[PDB]
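One structure, as structure tokens, below. Some questions next.
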Amino acid sequence: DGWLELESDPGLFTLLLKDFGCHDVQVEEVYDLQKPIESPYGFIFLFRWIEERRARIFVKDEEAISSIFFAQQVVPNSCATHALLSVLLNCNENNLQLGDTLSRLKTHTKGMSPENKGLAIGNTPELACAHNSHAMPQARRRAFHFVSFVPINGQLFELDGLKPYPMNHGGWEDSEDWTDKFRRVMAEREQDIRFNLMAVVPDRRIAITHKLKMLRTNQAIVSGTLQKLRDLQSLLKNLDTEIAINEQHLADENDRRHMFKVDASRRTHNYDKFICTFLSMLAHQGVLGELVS
Amino acid sequence: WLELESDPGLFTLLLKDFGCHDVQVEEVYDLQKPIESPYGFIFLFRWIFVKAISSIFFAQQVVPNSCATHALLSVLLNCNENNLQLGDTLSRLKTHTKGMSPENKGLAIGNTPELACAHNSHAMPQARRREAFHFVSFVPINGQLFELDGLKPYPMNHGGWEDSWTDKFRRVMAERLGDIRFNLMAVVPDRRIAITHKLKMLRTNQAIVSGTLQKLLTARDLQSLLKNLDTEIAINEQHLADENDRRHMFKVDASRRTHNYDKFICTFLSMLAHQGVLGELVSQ
Amino acid sequence: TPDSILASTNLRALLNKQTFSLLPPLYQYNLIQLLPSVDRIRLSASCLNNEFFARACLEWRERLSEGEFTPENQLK
Amino acid sequence: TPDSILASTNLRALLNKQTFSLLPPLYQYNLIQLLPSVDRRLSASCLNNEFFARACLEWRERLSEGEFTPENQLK
């Protein structure tokens, strides 16, 4: 087939999922697993290898069950999109509203074979245009193995798009949530590898604005009572400070989104036509660039 | 005096036995994690130039093995009695040393009996007296952090703030050595009172359930509000229960640290040798 | 044993809650009478798994090995 | 000159807002018409970017490694 290589950057993936219609979703980069995050939809893992040396446990699932979204990657350079779709398409529609161009795919491929389910991914044009719309201009062609960790029902499924079978880990203890079982499978590893790990959570702003409602209602419940002539001003003080805290948090979130938008608008632009015209305009008057190495 | 085990629980029970009720000593694991209103810090080593008027409590430690008492009294007695209620037998000392010379204020420390009995009351039976854990106390009076060293003759000052003091304490951690198993603790007020206060300021909203009915001739389905904030109430409840359980733990470790087990061991072994059931398995 | 009879044992493991549960009640009570004020027939297993209990047994073998506390110890 | 001539310069520092501010307005405007959608004073990071620097480096390399002299009219 042939797709475009992409930079691994949480902003690029967030804007990718926004370009997939799935708005109430987000990908933040996790630096340590100990700090908890609320309601993670699923994790994504990335290897690299600088010196190749590679030329890239029997817990596979043998039964021909394709009820879960698993698809062998047939489309090259589609690693990232395949991983994102792997972490999204195996979640609860109750918990999240996925984009219609995504839900159409998820309901289209009911029980399809993976070897052509990934081909169903490759054939969707409104997906290839959005994934290819973020490639750097140096993708003038004519690493980063992705592994998706998502549970379906109390079973932590490690989905590998290149391996033929999905790997299950089957962790269930009624004392711990699945995020506790995810860290136990993080027994990694350590030489010169530029690995990276990201987390797929829902858009934080949706959980923030709701808290601004559930807070500003109590901000609105100010019962000033007069007996015609107890004192809980400190309560409205504390909850008002909370309101300000979440306000600055939300502003930080929208600033992160704007930053990702800037990095995306610069990552796409092809500077060549800009540089030539620039240099000729200097060599017209200011020929002498004495910054030689 | 007698050496003591360096353990935040031991110091908490020490200050509780000193009448200081609204106090606690927790160990700080990272400076980034903020803690509310720390009354003063204590610094401990294990392997080893700033400035008259000595009206403030900087009593030179003359009594050996009194390091812990020296540090705790150094961080407490330079705070506001308004902010915290220290035991009357402690405040009597605090007012008993108005402008006294430090080089003999520590002798006033040594003379106080309820201090030797309470401080020595927690020593292990192995307190047989016949490089170390040097204590350094950090307490501010007014925006100026004096590093109080009981062995050095003068207290070292580090500077002020910018209003943008706990922030200034981290600024002093630009120290390189060169090899040391140091450790640092923090003197905060008893967490449980700040918990119960939040249980009041929460249970009032738990009590404000404005049930209005539109079934007869902003307000909407807000059951989730009382649900979530009720879960918060339960969270702080479990916090308080964990704290009082920590106090129980300190009481157990204290009741066992003091006990002298030898007389128990003799009777145990002799009760085994009564029916000849020796330890013919364990050895060496 | 005042000075040196079977002092080379690993007492910390010899004195366990099981060997305690191998004693008659009218002796186990006498035993708990020599325990700290955490007295209040079951045994709170952590009662015999402590740093201070082990350090007690070790300073005990030291008090036996390093210098005997035989009736010699009447230097007072 | 795109014929492997003086390609060994540090263009990332050569192309700065100061060297940019040494151009007439009716040329700076033509310049920003070739800029990304950050077109709309100048947002100093506009010429200090990872992608802009790597762009200039892939440019001088793209000139030295293989000449893009008027031979380059292949389609």
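Residue numbering in chain C adheres to Swiss-Prot, whereby the residues present occupy positions 214-253, 274-309 in order.
Including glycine, each Cβ sits where the backbone N, Cα and C put it.
So Swiss-Prot lists the following for this protein:
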{"type": "MUTAGEN", "residues": "C:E284 to K or Q", "note": "Reduced affinity for ubiquitin and loss of ubiquitinase activity of the PR-DUB complex"}
{"type": "MUTAGEN", "residues": "C:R288 to N", "note": "Reduced affinity for ubiquitin and loss of ubiquitinase activity of the PR-DUB complex"}
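Walk me through where these features lie, including what they touch and how far apart they are.
The Cβ of C:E284 (mutagenesis position) lies under 8 Å from the Cβ of no residue that is in the same chain and 6 or more residues away along the sequence.
The secondary structure of C:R288 (mutagenesis position), as reduced to three states from DSSP, is helical. Cβ neighbour count for C:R288 (mutagenesis position): 16 (other Cβ atoms within 10 Å of its Cβ, all protein chains included).
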